[PDB]
Amino acid sequence: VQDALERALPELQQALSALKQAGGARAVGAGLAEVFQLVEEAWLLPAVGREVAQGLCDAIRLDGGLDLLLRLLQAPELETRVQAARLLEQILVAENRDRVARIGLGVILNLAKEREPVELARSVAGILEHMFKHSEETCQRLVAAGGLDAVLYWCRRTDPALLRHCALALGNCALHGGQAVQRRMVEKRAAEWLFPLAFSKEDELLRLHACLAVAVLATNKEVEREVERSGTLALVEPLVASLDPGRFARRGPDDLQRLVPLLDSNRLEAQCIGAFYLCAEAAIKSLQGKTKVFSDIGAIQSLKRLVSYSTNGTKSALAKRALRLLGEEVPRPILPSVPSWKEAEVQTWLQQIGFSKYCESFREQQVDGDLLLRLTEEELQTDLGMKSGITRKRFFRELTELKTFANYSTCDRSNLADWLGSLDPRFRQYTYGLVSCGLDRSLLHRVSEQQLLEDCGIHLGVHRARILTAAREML
Amino acid sequence: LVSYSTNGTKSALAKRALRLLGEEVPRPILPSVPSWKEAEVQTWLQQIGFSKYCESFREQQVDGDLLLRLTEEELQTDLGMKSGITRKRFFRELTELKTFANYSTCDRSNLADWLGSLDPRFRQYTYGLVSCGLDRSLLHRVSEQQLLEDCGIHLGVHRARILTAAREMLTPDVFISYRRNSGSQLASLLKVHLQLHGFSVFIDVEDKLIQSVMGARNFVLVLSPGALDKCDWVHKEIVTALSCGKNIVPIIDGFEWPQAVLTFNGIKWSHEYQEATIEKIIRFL
């Protein structure tokens, strides 16, 4: 349309960057300078700047100057490579990153060693940022060769934009890298170097982006402890509480898929950050057209689980705000005292976990808290109607979560829930079966392997052995 | 060779060949299987010739966790695989995925590598072992029966090898006081270098703080330009360190010395000559 005018190439790449025949040190620096300012004005224009940019980046690729640009970065006489690099930043689109990855990792990683000037670093950092978004092979090449060490070096820096790229890059690495990339990221103590960016005052994006990068490393329980030893994690919850996603928000379906696993984690800090971005993405997106991607990505069911079973207002508020925007019911937090539950409480819980269809079955049989917490696979199959054997597995996945969250004050006397949770935070769901059969701390030193199976209901045997060898340890 | 692929050269050539023959080009699948949802499983089914047993999975809402624990009876009675050799192909497919899966959300002791050291075909038993609560420090008590009923290692030759291999295992020191909105950046950088050098710290996160100041053997006061002109939280802590008088060092950063705290010497800041200033202070305090 109006882009079709510019898609006519009103410039012919300025006769293809002086035709490539500038030949002069001052000339070559000049030629890039205008084609540089040509792109930004093309980038920065209303409502077609984004779509017209792709073609411009496409034109340069088919014109072969990418080799020219990659050819210029070597000239020792051209202390002003700076024009060559900063031009490279904007023109990087996915189709272009592949071309750079095939051959471009030579000079770029060779360029990182020119760490002295601000002007060169503040753009190469952007190059590394865009490359890290590529596949694992590119990241695993950059990390070993020295690209990662380059970004960590620039944490001592003070320039705004430079620090911005460095943090945004480190996060891109963790998301798209694997367990070798991440294990090396901590091995270099990258989370530790992320505090000075995490603790800033001049800018907020810089604090926010760093908190995301650490949170992703906080969703990998091979190296959680080492991350926590740095102290950079305590700054997450206050920030997200101190800020507003309503306007501070100002990503494709694939990028969002990497935000949800933050939610479905046991780390409170990761859940908070994910909801902050997730609500932010919803707000801009809801205005910016409509799409039901959130149902396919699965964020809704997780957000409903961050208000229920929730024990922090900050997390609950952000999730609740995101849910309302997408036009869906806001679940009510459930009471912890399950043993005292009656029919009505169970019914609402069923709706909050996707079991609204096996609702009348429970009501007819008058399932209360005591019964629900002792519900066998035959009672589900023969009385409540769950024929499928993997639907019954999901139900027990749900019930396991409730039991670990339940509140056994009306039931327990010797605080056995803590004792189980000390061994394993997944053993706390066996509290009810143990006490309803009449056991406490002073009696487990006589229970047998068979008893924990028939009566209490501890089915898996690995759990049974661990409980026994620990109970016998009381003496 | 495009899916499960971990090299661009191989992927590009295969992708070019597939397009020429006029067929859909599959998309590489995510490695993190445990975090999969319904949509991910459906696409995977199409990439391995199981597009017909697709609605069956969707109806039963098969996610990554369930797929990785899918027994021969659940396939037969719920998903509809009657033929016993179709179910063998499926487990051939699932075996390949498990050896390629990404157990970061799931594993803690890096058990996948341990299994892969014994045999690159044992790495598919990682999920069953950890979802049942096991790690490196617990396999020295697991039994032959347990690896069958719970984890799901069916073939016995594998079980014996795992067992005979499992049995084979057999105070804060410094403080930093700064002025908000001027000196924030400097304090963090000072912390990072000292943290790397074996000396912990108690910097501020934003009367318990006064007690903490007493605990740290050492003290630091960042001399931000135009800092003390205000004078305070700065005053209360410094006086506390004056009482004990334990190795106080103010680092000079554009401060002109405009009480009895100036009766001291310090270290100047060189922004770009780092690891020299840091090296000097290490001796100082």
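Here chain B follows Swiss-Prot for its numbers: 377-546, 561-596, 605-629, 637-663, 673-699, in order, are the residues you see.
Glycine residues also receive a Cβ, built from the backbone N, Cα and C atoms like all the rest.
Around B:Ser408 (mutagenesis position), the C-beta neighbours below 8 angstroms that are at least 6 residues distant in the chain are B:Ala477, B:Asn478, B:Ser480, B:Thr481. For the published mutagenesis B:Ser408 to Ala, Swiss-Prot gives the following note: Does not affect phosphorylation level.
Secondary structure of the domain 'SAM 1' (B:412-476) per DSSP, as helix, strand and coil residue counts: 42 helix, 0 strand, 23 coil. According to Swiss-Prot, the feature domain 'SAM 1' maps to B:412-476.
Counting only residues at least six positions away in the same chain, the Cβ atoms of B:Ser432, B:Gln436 sit under 8 Å from the Cβ of B:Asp454 (mutagenesis position). What Swiss-Prot notes for the published mutagenesis of B:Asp454 to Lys is this: Reduced ability to form an octameric ring and promote axonal degeneration following injury.
The mutagenesis experiment B:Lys464 to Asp is recorded by Swiss-Prot, whose note states: Reduced ability to form an octameric ring and promote axonal degeneration following injury. On its own chain, B:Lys464 (mutagenesis position) has no residue at least 6 apart in sequence with a Cβ closer than 8 Å to its own Cβ.
Here Swiss-Prot describes B:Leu531 to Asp as a published mutagenesis experiment; the accompanying note says: Slightly reduced ability to form an octameric ring and promote axonal degeneration following injury. Secondary structure at B:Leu531 (mutagenesis position), as computed by DSSP, is coil. All chains included, 8 other C-beta atoms sit within 10 angstroms of the C-beta of B:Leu531 (mutagenesis position).
The Cβ neighbour count for B:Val533 (mutagenesis position), using a 10 Å radius and every protein chain shown, is 8. One entry in Swiss-Prot concerns the mutagenesis experiment B:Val533 to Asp. Its note says: Slightly reduced ability to form an octameric ring and promote axonal degeneration following injury.
Annotation for B:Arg569 (mutagenesis position): spatial neighbours B:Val620, B:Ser622, B:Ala625, B:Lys628, B:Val639, criterion Cβ-Cβ under 8 Å with sequence separation of six or more. Listed in Swiss-Prot as a mutagenesis experiment, B:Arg569 to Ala is described as follows: Loss of NAD(+) hydrolase activity.
One mutagenesis experiment named in Swiss-Prot is B:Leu579 to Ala, and its note says Reduced NAD(+) hydrolase activity. According to DSSP, B:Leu579 (mutagenesis position) is assigned to a helical segment.
In the three-state DSSP assignment, the secondary structure recorded for B:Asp594 (mutagenesis position) is coil. Quoting Swiss-Prot on the mutagenesis of B:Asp594 to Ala: Reduced NAD(+) hydrolase activity.
Looking at Swiss-Prot, the entry for mutagenesis of B:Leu626 to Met says: Does not affect ability to promote axonal degeneration following injury. B:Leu626 (mutagenesis position) counts 19 other C-beta atoms within 10 Å of its own C-beta, drawing on all protein chains shown.
Residue environment of B:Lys628 (mutagenesis position) contains 10 other Cβ atoms, counted within 10 Å of its Cβ in all protein chains. Under mutagenesis, Swiss-Prot gives B:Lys628 to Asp with this note: Abolished ability to promote axonal degeneration following injury.
In the three-state DSSP classification, B:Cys629 (mutagenesis position) falls within coil. Shown in sequence order, B:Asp637, B:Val639, B:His640 are the residues of the chain, 6+ apart in sequence, with a C-beta less than 8 angstroms from the C-beta of B:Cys629 (mutagenesis position). Under its mutagenesis annotations, Swiss-Prot gives B:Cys629 to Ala the following note: Abolished NAD(+) hydrolase activity.
Quoted from Swiss-Prot, the note on the mutagenesis of B:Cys629 to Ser is: Abolished ability to promote axonal degeneration following injury.
Within 10 Å of the C-beta of B:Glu642 (active site) we count 18 further C-beta atoms, all protein chains included. Residues annotated as active site in Swiss-Prot: B:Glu642.
In the shown protein chains, 12 other C-beta atoms lie within 10 A of the C-beta of B:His685 (mutagenesis position). What Swiss-Prot notes for the published mutagenesis of B:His685 to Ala is this: Reduced NAD(+) hydrolase activity.
Other Cβ atoms within 10 Å of the Cβ of B:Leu579 (mutagenesis position), summed over all protein chains shown, number 20.
Chain A lies within reach of B:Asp454, B:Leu579, taking the mutagenesis positions B:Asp454, B:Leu579, B:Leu626, B:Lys628 and requiring a CB-CB distance under 8 A.
B:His685 (mutagenesis position) carries neither a helix nor a strand DSSP state and counts as coil. Sequence-distant neighbours of B:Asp594 (mutagenesis position) (same chain, six or more apart, CB under 8 Å from its CB) are B:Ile566, B:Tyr568, B:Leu607, listed in sequence order.
Rounded to a whole number, the C-alpha distance linking B:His685 (mutagenesis position) with B:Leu579 (mutagenesis position) is 10 angstrom.
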